[PDB]
Amino acid sequence: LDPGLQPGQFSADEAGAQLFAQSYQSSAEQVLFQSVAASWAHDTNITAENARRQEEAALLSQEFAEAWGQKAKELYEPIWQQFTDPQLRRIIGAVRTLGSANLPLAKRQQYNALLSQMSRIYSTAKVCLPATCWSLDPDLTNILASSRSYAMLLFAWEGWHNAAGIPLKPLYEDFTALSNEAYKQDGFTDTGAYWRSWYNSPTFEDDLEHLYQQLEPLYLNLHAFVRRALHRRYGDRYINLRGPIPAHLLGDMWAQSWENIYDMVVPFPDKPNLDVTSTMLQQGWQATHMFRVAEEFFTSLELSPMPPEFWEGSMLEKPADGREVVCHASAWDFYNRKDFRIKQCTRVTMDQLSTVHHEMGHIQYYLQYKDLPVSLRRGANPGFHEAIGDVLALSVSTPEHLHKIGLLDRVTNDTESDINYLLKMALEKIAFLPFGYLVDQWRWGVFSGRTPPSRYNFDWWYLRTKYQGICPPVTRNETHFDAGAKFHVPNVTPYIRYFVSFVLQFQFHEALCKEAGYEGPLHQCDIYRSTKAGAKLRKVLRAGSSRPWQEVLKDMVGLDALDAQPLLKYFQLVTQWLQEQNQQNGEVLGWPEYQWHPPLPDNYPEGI
Ligand SMILES: *[C@@H]1O[C@H](CO[C@@H]2O[C@@H](C)[C@@H](O)[C@@H](O)[C@@H]2O)[C@@H](O[C@@H]2O[C@H](CO)[C@@H](O)[C@H](O)[C@H]2NC(C)=O)[C@H](O)[C@H]1NC(C)=O
Ligand SMILES: *[C@@H]1O[C@H](CO)[C@@H](O[C@@H]2O[C@H](CO)[C@@H](O)[C@H](O)[C@H]2NC(C)=O)[C@H](O)[C@H]1NC(C)=O
Ligand SMILES: O=C(N[C@H]1CCS[C@H]2CCC[C@@H](C(=O)O)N2C1=O)[C@@H](S)Cc1ccccc1
Ligand SMILES: *[C@@H]1O[C@H](CO[C@@H]2O[C@@H](C)[C@@H](O)[C@@H](O)[C@@H]2O)[C@@H](O)[C@H](O)[C@H]1NC(C)=O
Ligand SMILES: [Cl-]
Ligand SMILES: [Zn+2]
């Protein structure tokens, strides 16, 4: 480690620790930037060499965290928890958490390299036929979204899960062991316990379970209503009205949101098509237009536009030069207060417009807290970060707003168009809730040892059936590693943040709509051009992680905890309607035939 990055001598008291923190975060900006820069070069251009360079940067980051962590324990380990400055206590507590810098050098290299190889496998895996080959994005994504051929959907689902998951499993086992070894030396029972510590809530898991209990009836009724529609399309042979739904039939490779089968379950197909994708294509929208439209929503709230460095440096379309890239959408802070970027293989669809807003919400956060010391350049918690752009997307998706931006002819404020809209939104938001909850239940069990390699897939499908009420459409065994076929697992991105975000965003929406002076139904609110709403949001974003998220949340919504009531209030009308439809059709809520799996299509896979 270069001498200019190594820690100096400071007095072992709070005054000295304030200077210590200043010195730490001036040198951390330089180290963070070289790490982020090298990850960018790899993720937009996957090669062996860019992997080598990203690993050299990670090693340097670990030398740096080691030097400053040790010094902080040396100087302040007995005293810092009694510092009177609460922001300083946060910074010091973070610095003395070394994570993978606790590993000896050779295990640092093995850990850094497992990450590179798992990333490569996920983002370069292909599904080949009997002879070109399909990538996840756009090819398999488009098939899962738009094909209504059971056998084609099956070939894509099985092909993807086999191609990504199987080769990842031995690597994922090795990564898990090294991660745990590292964080045990910070005092955590396992890596999962460290991830959970970010929410600074002793009742976190209980609080999440309580939340899910209030939401599950909504999901169960949505599930039964959709299962009935799939039964009509595919037949009693492939759909069991009292069993789990085959996992390839819900419009999405992971069955995690169902908006792509809206056209199949829309009760009132005579009414205007609330999926404006066709109009977007008709009108010639491109990725740049989508990002500019999102930007203008932010500036309408008097938040910040995207800076020149964003437009010059971001990757907004999949490269056509054949380069391999990580296509999964992501947002990047280079910790130099100047460079901020999105990397997204943008497609022209309505759901991609929502994802553009999701990613730009991250950038806005970065811009609002870029002048905090680096340790506070974080969401109040990770769920806050994932929620920001989704909140704006809630306003954008209203038929009123879509009409304002030229994507929909005005609809009638009647009950039936209301039901169409809330149902489309339920397919996007309610259907996700079980998946957002279960992914880290699986991963926490892996980190804790409750789920050894011998049960990776057994416990994954236990949770997928328990929570989502789906089943694999072909037999699986422990050679398969179906959790590995979901980006965040090999790319080691925690997931409970998305469950938190999907609850939180309705708490935020309700607060911002009240602040805008809106007084109609919550699900028709559009906060566009509300400078009052923008001001309330700006307060959150500029706080970073300098204050406890419970306090930041109370300032914003009036309450110091996650709360399902705003989401329930948003969906109330369709919650009731779905309950009624299910009763009239005599549905069974849930999936009591929990063992059921569909048969294979005749002659599969030969007829394609
Ligand atoms: C749309 O109409 C609502 C009124 O609800 C209607 O009632 C049903 C019987 C059926 O007609 C639904 O399709 C309708 O939505 C308006 O909401 C009211 O706004 C006032 C304003 O002061 C407010 O005080 C009331 O509480 C609101 N009532 C309800 C039931 O929420 C709403 O503003 C209209 N919005 C648009 C965009 O047309
Ligand atoms: C993708 O990354 C590779 C490095 O792995 C880049 O290849 C280098 O390209 C520069 C061009 O300025 C040459 O000077 C080097 O000799 C190349 N090195 C190797 C090993 O090929 C490549 O340019 C990158 N591609 C893009 C589109 O940025
Ligand atoms: O979050 C992300 N990207 C989005 C894009 C699609 S929308 C969104 C909401 C639903 C849940 C989740 C889903 O798709 O699985 N999700 C995403 O992953 C990125 S910022 C996460 C990331 C962080 C660091 C490095 C790399 C990636
Ligand atoms: C695991 O599964 C592998 C492939 O799946 C198999 O093929 C389908 C068509 C069905 O026959 C299904 O029952 C099978 O699982 C097998 O190659 C492998 O032997 C299976 N067992 C193990 C231990 O890997
Ligand atoms: Cl998280
Ligand atoms: Zn995100």
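The residues of chain A that appear here are 30-159, 163-640 by Swiss-Prot count, in order.
Including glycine, each Cβ sits where the backbone N, Cα and C put it.
What Swiss-Prot records for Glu391 is active site, proton acceptor 1. Swiss-Prot lists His520 with the feature active site, proton donor 1, giving sequence analysis as the kind of evidence. Taken from Swiss-Prot, the feature chloride 1 binding site applies to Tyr231, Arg529, supported by experimental evidence. Residues or ranges marked as Zn(2+) 1 binding site in Swiss-Prot (evidence: experimental evidence): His390, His394, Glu418. One mutagenesis experiment named in Swiss-Prot is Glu391 to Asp, and its note says Abolished peptidase activity, leading to increased levels of amyloid-beta; when associated with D-989. Here Swiss-Prot describes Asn445 to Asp as a published mutagenesis experiment; the accompanying note says: In Ndom123456 mutant; abolished dipeptidyl carboxypeptidase activity; when associated with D-318 and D-445. In Ndom1234569 mutant; does not affect dipeptidyl carboxypeptidase activity; when associated with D-318. Swiss-Prot gives this note for the published mutagenesis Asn509 to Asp: In Ndom123456 mutant; abolished dipeptidyl carboxypeptidase activity; when associated with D-318 and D-445. Among the mutagenesis experiments that Swiss-Prot reports, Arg529 to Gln is described with the note: Abolished dependence to chloride, leading to reduced peptidyl dipeptidase activity.
In this view, the densest Cβ surroundings among the mutagenesis positions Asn445, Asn509 belong to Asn445, judged by other Cβ atoms lying within 10 Å. A C-beta separation below 8 Å, combined with a sequence spacing of at least six in one chain, links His390 (Zn(2+) 1 binding site) to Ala361, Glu418, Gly421, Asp422, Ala425. When the C-alpha distances from the residue listed as 'active site, proton donor 1' to the recorded positions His394, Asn445, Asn509 are tabulated, the minimum falls on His394. Other Cβ atoms within 10 Å of the Cβ of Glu391 (mutagenesis position), summed over all protein chains shown, number 22. Among the recorded positions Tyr231, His390, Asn445, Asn509, residues whose Cβ is positioned under 6 Å from ligand 3 are identified as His390. Comparing Cα positions, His394 (Zn(2+) 1 binding site) lies closest to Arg529 out of the recorded positions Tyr231, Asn445, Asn509, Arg529.
Annotated pair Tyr231 (chloride 1 binding site) and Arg529 (mutagenesis position), C-alpha to C-alpha distance, rounded: 10 Å. Gap of 3 unmodelled residues flanked by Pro159 and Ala163; Cα separation 6 Å. For the pair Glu391 (mutagenesis position) and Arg529 (mutagenesis position), the C-alpha distance works out to 15 angstrom. Least crowded of the recorded positions (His394, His520, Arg529), judged by neighbouring Cβ atoms within 10 Å of its own Cβ: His520. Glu391 (mutagenesis position) carries a helical DSSP state (H, G or I). Using a 10 Å radius centred on the Cβ of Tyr231 (chloride 1 binding site) and all shown protein chains, the other Cβ atoms total 21.
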